[PDB]
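See below for the structure under consideration.
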Amino acid sequence: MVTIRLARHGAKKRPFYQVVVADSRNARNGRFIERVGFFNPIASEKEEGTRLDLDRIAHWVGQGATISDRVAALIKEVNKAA
Amino acid sequence: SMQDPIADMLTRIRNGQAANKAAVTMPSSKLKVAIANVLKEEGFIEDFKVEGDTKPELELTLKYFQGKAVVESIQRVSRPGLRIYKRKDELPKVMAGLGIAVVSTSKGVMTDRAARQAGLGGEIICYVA
Amino acid sequence: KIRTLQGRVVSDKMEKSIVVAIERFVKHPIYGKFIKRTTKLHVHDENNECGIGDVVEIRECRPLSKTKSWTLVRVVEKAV
Amino acid sequence: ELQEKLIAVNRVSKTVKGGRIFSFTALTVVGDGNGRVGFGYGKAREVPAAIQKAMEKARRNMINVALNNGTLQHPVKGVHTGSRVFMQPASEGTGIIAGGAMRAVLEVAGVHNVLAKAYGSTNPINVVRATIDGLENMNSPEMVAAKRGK
Amino acid sequence: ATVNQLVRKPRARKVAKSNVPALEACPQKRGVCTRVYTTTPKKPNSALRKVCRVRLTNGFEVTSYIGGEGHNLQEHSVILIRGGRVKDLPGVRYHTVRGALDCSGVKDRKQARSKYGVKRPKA
Amino acid sequence: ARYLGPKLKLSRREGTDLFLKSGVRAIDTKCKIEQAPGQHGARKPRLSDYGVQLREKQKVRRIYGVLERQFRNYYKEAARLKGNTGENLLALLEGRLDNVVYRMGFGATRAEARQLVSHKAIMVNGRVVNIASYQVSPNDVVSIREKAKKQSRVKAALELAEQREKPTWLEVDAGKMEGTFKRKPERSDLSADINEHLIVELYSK
RNA sequence: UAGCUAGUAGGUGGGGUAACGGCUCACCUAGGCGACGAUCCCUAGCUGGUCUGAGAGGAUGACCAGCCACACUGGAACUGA
RNA sequence: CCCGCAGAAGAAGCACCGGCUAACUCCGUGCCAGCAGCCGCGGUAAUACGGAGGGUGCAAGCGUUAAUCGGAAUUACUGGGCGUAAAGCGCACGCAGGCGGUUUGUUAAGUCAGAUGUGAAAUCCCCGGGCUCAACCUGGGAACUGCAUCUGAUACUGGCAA
Ligand SMILES: [Mg+2]
Ligand SMILES: [Mg+2]
Ligand SMILES: [Mg+2]
Ligand SMILES: [Mg+2]
Ligand SMILES: [Mg+2]
Ligand SMILES: [Mg+2]
Ligand SMILES: [Mg+2]
Ligand SMILES: [Mg+2]
Ligand SMILES: [Mg+2]
Ligand SMILES: [Mg+2]
Ligand SMILES: [Mg+2]
Ligand SMILES: [Mg+2]
Ligand SMILES: [Mg+2]
Ligand SMILES: [Mg+2]
Ligand SMILES: [Mg+2]
Ligand SMILES: [Mg+2]
Ligand SMILES: [Mg+2]
Ligand SMILES: [Mg+2]
Ligand SMILES: [Mg+2]
């Protein structure tokens, strides 16, 4: 089943995830279908750190896909609208 | 053996010029004409002339400015052995702009200045500066 | 249609095993000169009719025989 | 704004009954900085004599070339004896990059921002010379109109 | 010349022989001393140059130069050899890495000690 | 990393003052500048175009106390950055904290001014920056840390800092011992006696 | 290395496969490929790209990603989406 | 990452200096010992051997070797040559192949135009943002100079016809 998950393209001790749709059986940082956000867990208070193309995501979710524990978490944190 | 007429033009010119010769003749053809035009229009020669019906005959009047001739260099660029075709964005500009390149497009035989404006491409016949 | 080629026959002499030539012209990717790159194709024609030297129109179908993935669509000229 | 510089100084041999008699040769280039450049050769039994006897030759023997502000108008090729030289306008960033020996003529000439390379022999006496005639044959970024317009 | 010609038979780039079959591009190879010679050099020069023939780990048997002044190197000595001809000894195309395996460093060298494998003498 | 040897020896060979003993005295002497960088130092080096090309960049290098590696990169950068390679070189070269430290007069020599940096006793827009090559930029503000403020060296330092031409693109204080990098130094600031397009030519072939 | 090719190339019918198919078979046709390089020999995983070069090019295919292939060597299937 | 503590305290080496190539003297040696990327240094004043003092270049690396491209326009498409330097088959005929005077019509494959899809991400590059800087990490563009379908244009090339 196709899933949305955190591919991790960080850097030793400074992780930075590419959130991505893909064939669940593929390598973490491997073949995906499309990128649908990113999540910088260092981001910091400054500005950006969790851009998330909600439109596509919840279209794949409807399309059939499913979501990581740690991705859905970013969504009921991003709030959704405001 | 007369397998490239356009080269023979380019050269009947080139030579006749270097031989400070006022006139120049040759058998004609629509293609010769369309070029003689551009050569006159862009002003590398005084004026042309085709005298005959059965066996037409281009005639070109060579310009000379100071002691020199006006045509500093006339060179084939496409040819039977090896043909050339640049698009529009890839058309050549001779002498950085000065002088010009004859090019046949689907909308007639123009210069690069022209074709660029026309927005299209063709077979770059020759260069002339 | 969805695309289609032409090209002269070259061989009719086999029970619907028609073969068609397809000459092109292409820039030599290194020396500019345009040269002739031919393509032969094993095309199906039922009730054998296309003849050696006939120009003919051709379309691409599913695999008929090992070797055949094209059928004819029309004919064009004969008696070369 | 005198501006001058020698490019290559060399030794040569004559050979006579008594042995080899040596001598030297300088090749130089003087330019005003705004077009106008000439080269002089000149040779003499000793070096200073020859490098000076050269500088002068250049002061005479001086062409002038139609610049276009800091640069050439179009690209040009030059070709004397075994040297085939090529140099190009180059919408300056820095420029003046070229085969030291034709960098010589190019800077005194006043071009400020060109790229060049020398093909064939880099025989100085023929490059600085091939380039001169090069710049020379170059032509009026306007008075091609002279030729034409008409 | 012709475009046809070039089309028929394309231009081909002269491939480069090495000058040092230290087989497959190898920084150096190990070998055993078949002979410890000292022959004399060519035309202008005149000397008694120390060399040796070495059977290499890889089969090749080749003469290599022993740099420096003096060396305990004999038949059966296990040495290392690197590129580097010696124009004077025609047919000598390799040098022996003084200070490697069983090759001593030049004694008492103070200058350029890293070539001629010599350790920093105690200050 | 840091040169570390005799400082004047350099100025002598490079033929000019490099302000490496920058401190008290002026217009050297009390040294011997010129006529003997070594045993044959007197002899005139009728030196090649490569020679001069080499020494100019070497001069600029002995000046800011930078090694080939970094310097080569500075060039690499300048070249990338739009507009005249040779100038950007100098720009970059000046944006160096340690330099902006000495320039603001917190250190006699560029070296001293650098040791200052290395010893977390300096602060860009607030926080400590203990690395010499930190790039300073418009509006940035460097200041000596209270911890070791008005201490021996830096007094004298800020002192003969006015003995010097005193910059322009920046604004010292001397009380709060802070200073503001107003603008990227223009070409026309500094130099004259340094000839970029040589050290350009050098790294250009 | 200049000729290669009997399931070979095609047709018809049965069989077959998740599927089109000489995939298999039986019969019929005598075809099919090739100097635009077949066949044979030698070398080789391909790509995104990498290094170089002003470019055009040249060289290259570690590390990252994609595809393929292999799992002691040769062969076979079983289970199962 | 922050704070205090002690003492400059624990922390410089490698190649080179005849020319190309930045850096020169003495002593030892004497076609020996030896150097050597190329040229070439060594037979009594050796800046070229070896040591020394000096100097230049690098610097936690420095040199040597190996290796690809570069400069090499030295396989030349861009971008070369063949009288005497490497290079015109001893000569002719001619199949294939390449190229082919001139005019009109038609064709629209080459050629040209536009539209659309596609050209994975990373990488490269441009402007940014994040690690004290930097390497590194990262947002967004740009670029992927290619391919394919459709529609056009018809001067030039190809086909066709006379
Ligand atoms: Mg004369
Ligand atoms: Mg370092
Ligand atoms: Mg069947
Ligand atoms: Mg293999
Ligand atoms: Mg090049
Ligand atoms: Mg791995
Ligand atoms: Mg098996
Ligand atoms: Mg099964
Ligand atoms: Mg020198
Ligand atoms: Mg040595
Ligand atoms: Mg002596
Ligand atoms: Mg090349
Ligand atoms: Mg040649
Ligand atoms: Mg000959
Ligand atoms: Mg003959
Ligand atoms: Mg014609
Ligand atoms: Mg991409
Ligand atoms: Mg930053
Ligand atoms: Mg036609």
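We number chain D the same way Swiss-Prot does; the residues here are 10-159, in that order.
Cβ coordinates are placed from backbone N, Cα and C, and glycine is handled just like the others.
Here's what Swiss-Prot has on this protein:
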DOMAIN    D:11-74  domain 'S5 DRBM'
VARIANT   D:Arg20 to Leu  In strain: SPCR9; spectinomycin resistant. Not a ram mutation
VARIANT   D:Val21 to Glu  In strain: SPCR7; spectinomycin resistant. Not a ram mutation
VARIANT   D:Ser22 to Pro  In strain: SPCR13 and SPCR15; spectinomycin resistant. Not a ram mutation
VARIANT   D:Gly104 to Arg  In strain: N-660; suppresses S12 streptomycin dependence
VARIANT   D:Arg112 to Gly  In strain: NEA-314; neamycin resistant
VARIANT   D:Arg112 to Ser  In strain: NEA-319; neamycin resistant
VARIANT   D:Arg112 to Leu  In strain: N-421 and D-1023; suppresses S12 streptomycin-dependence
VARIANT   D:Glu151 to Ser  In strain: B
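Comparing Cα positions, D:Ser22 (variant position) lies closest to D:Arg112 out of the variant positions D:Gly104, D:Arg112, D:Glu151.
For the pair formed by D:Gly104 (variant position) and D:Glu151 (variant position), distance between Cα atoms is given as 24 Å, rounded to the nearest Å. Put simply, of the variant positions D:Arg20, D:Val21, D:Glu151, the one whose Cα is nearest the Cα of D:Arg112 (variant position) is D:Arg20. Using DSSP to sort the residues of the domain 'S5 DRBM' (D:11-74) gives these counts of helix, strand and coil: 13 helix, 29 strand, 22 coil. Note on D:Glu151 (variant position): other Cβ atoms within 10 Å of its Cβ, all shown chains, come to 12.
Sequence-distant neighbours of D:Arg20 (variant position) (same chain, six or more apart, CB under 8 Å from its CB) are D:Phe31, D:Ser32, D:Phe33, D:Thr34, listed in sequence order. Across the structure, D:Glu151 (variant position) and D:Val21 (variant position) place their CA atoms 46 angstrom apart. Around D:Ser22 (variant position), a 10 Å sphere centred on its CB holds 10 further CB atoms from the protein chains shown. Residue density at D:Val21 (variant position): 11 other Cβ atoms are found within 10 A of its Cβ, drawing on all protein chains shown.
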